[PDB]
Amino acid sequence: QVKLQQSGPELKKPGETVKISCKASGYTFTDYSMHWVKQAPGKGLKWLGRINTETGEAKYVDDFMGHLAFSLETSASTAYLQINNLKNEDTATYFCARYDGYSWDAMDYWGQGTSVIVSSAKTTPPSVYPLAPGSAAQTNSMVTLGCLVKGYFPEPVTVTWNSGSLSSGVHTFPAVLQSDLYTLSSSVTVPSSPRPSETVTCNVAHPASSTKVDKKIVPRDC
Amino acid sequence: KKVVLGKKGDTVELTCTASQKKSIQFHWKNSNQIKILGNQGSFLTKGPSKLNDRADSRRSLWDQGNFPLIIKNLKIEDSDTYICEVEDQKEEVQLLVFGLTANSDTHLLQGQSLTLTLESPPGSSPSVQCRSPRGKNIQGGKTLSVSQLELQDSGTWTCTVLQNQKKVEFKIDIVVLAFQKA
Amino acid sequence: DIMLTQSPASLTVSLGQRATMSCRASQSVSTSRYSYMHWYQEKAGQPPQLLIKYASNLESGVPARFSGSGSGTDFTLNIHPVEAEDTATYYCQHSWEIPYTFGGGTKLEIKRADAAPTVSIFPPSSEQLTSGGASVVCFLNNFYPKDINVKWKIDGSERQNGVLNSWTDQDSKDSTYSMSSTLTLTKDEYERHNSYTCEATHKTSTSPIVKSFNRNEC
């Protein structure tokens, strides 16, 4: 069982350089070509280039000269992809992958996926606001609570309830960007018995600013 | 290193000889680390290569240290630097596959223009020169042209392609008719 | 140049029915023996995963209801019977000649019986009001079809500005959709009004589902 391990996510301004790495551990690095694939947000896959892990030679299909430079470090079974003149188009998820030249497997092993984000906006932590029923009727039995995560940058933000103990009835909506700041919200639907009686807390994390906030939902009713 | 030439839709034999005259372990791959074929156990295996069908070896010659790669119905994009790997050997062979066609369909006419075109692979330096059924010699690059045809040209044309110091030779039959309009 | 064209661009199918997606190559990607084509599955916000390799061979683990076929320039996958977890985008790739390009992709959605959204409205938190902001959030959960319209009414008057909407992708379990609608005001604007209303209306429905709260009511 092999596996490809890439670099963590990256935040860069327009016109900067970024070098994402990919390391193979499980097979002999120099016995398999390595391919890179880009997937821009909301779009499909698109092949980028293969690099010969024996010769160093690589062939790619990038517009404009430079901008896309593939390289190697055989000494540590690691292939690199460098993007030199970044743009808002370059903002995407990047995957490296092996191609079985020996047997009738194909792109049999892929990478975790690196998330390059190119934008001029500065890193901003979120504000976490709890959403509790003002004084609406108890309705059926399943009360709806929520959490509003407003005004942060960049992506991503993750939301869990009771450290993940509450997974059912949970709806976490995709973030929406408005003027260089994202806004996200999440809801949870639980019976009228396990609240206010039991504890309901939303855990939101924004690793870009190293933020962790555990907000407990407490009823309003004045 | 070694450089072999071959015709379109033809057959060629790329040789790879290791010492210890015996059936030892080997395999062929192209420039892109794709196994063409090799011996697994004792049986011949064929890899994901584009050549899977048209590629083969010769079993009996394995006990003589020979491990030949044999490719039938040669297409042009088969041109590549093939690598044979035996024990600790890396024997390389560059195959270049040329082809020759007459871009003037066929059945030409006295006075008309004839053009022979050389289908070469990307990144080659071919030097062609031909010989009509008379003796006259013409030479050029990918495109050899006869300004205006004769009836004496109706016959079999021979053409020599030169890559490096090696060379291949095609023959191509051309017919020429006469005409008038009164 | 080797272009892969997938059809349809999107597919809607009920549970238990057969899903058919085609992939046409501009030139042949096969050699008598084998065909160099591959299918991937990429669910909502997931990485792609190899499903079929070399046109007809199921990847390990992949359920038997998946199948691939074709040769030369025309290729087909089949999913029968379709299941809830099959909601995803599916792509196709050739390994004939570098570049190993991809198809345009085909999004598969499951058709279930229509459902009524579980509407819920929320006044601004005391924390946000302290910071000078005032967002009113309204959730429309577990409805179908996705075709839905939401309307805000501040004191019986329709409000269009400052409303931002978002939807989750089709759920993998129950096959429903959901919607968030957030009305962002300043505290000043917020406290200048009393009644706040969130109304859900479909195209395929006559009954508007309403949820309201009075600001003075606390």
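The numbers used for chain B are those of Swiss-Prot, and the residues that appear cover 26-207, in sequence.
Even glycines carry a Cβ here, placed using N, Cα and C.
Pulled from Swiss-Prot, these are the features on record:
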- B:26-125: domain 'Ig-like V-type' (DOMAIN)
- B:126-203: domain 'Ig-like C2-type 1' (DOMAIN)
- B:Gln65 to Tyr: Increases the affinity for MHCII; when associated with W-70; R-85 and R-88 (MUTAGEN)
- B:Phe68 to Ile: Abrogates the interaction with MHCII and T cell activation (MUTAGEN)
- B:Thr70 to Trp: Increases the affinity for MHCII; when associated with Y-65; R-85 and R-88 (MUTAGEN)
- B:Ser85 to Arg: Increases the affinity for MHCII; when associated with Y-65; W-70 and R-88 (MUTAGEN)
- B:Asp88 to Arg: Increases the affinity for MHCII; when associated with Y-65; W-70 and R-85 (MUTAGEN)
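Feature annotations (Swiss-Prot) mapped to structure.
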residue	record	DSSP (3 states)
B:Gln65	mutagenesis position	strand
B:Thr70	mutagenesis position	strand
B:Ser85	mutagenesis position	helix
DSSP helix/strand/coil residue counts for the domain 'Ig-like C2-type 1' (B:126-203): 0 helix, 43 strand, 35 coil
Helix, strand and coil residues within the domain 'Ig-like V-type' (B:26-125) as assigned by DSSP: 7 helix, 49 strand, 44 coil
B:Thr70 (mutagenesis position), number of other Cβ atoms within 10 Å: 13
Rounded to the nearest Å - Cα separation of B:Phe68 (mutagenesis position) and B:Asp88 (mutagenesis position): 14
Cβ-Cβ neighbours of B:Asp88 (mutagenesis position) (radius 10 Å): 10
CB within-chain contacts under 8 A for B:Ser85 (mutagenesis position), separation at least 6: none
Mutagenesis positions: B:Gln65, B:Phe68 - member with fewest neighbouring CB atoms within 10 Å: B:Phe68
Euclidean distance between Cα atoms of B:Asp88 (mutagenesis position) and B:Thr70 (mutagenesis position), Å: 17
Euclidean distance between Cα atoms of B:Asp88 (mutagenesis position) and B:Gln65 (mutagenesis position), Å: 16
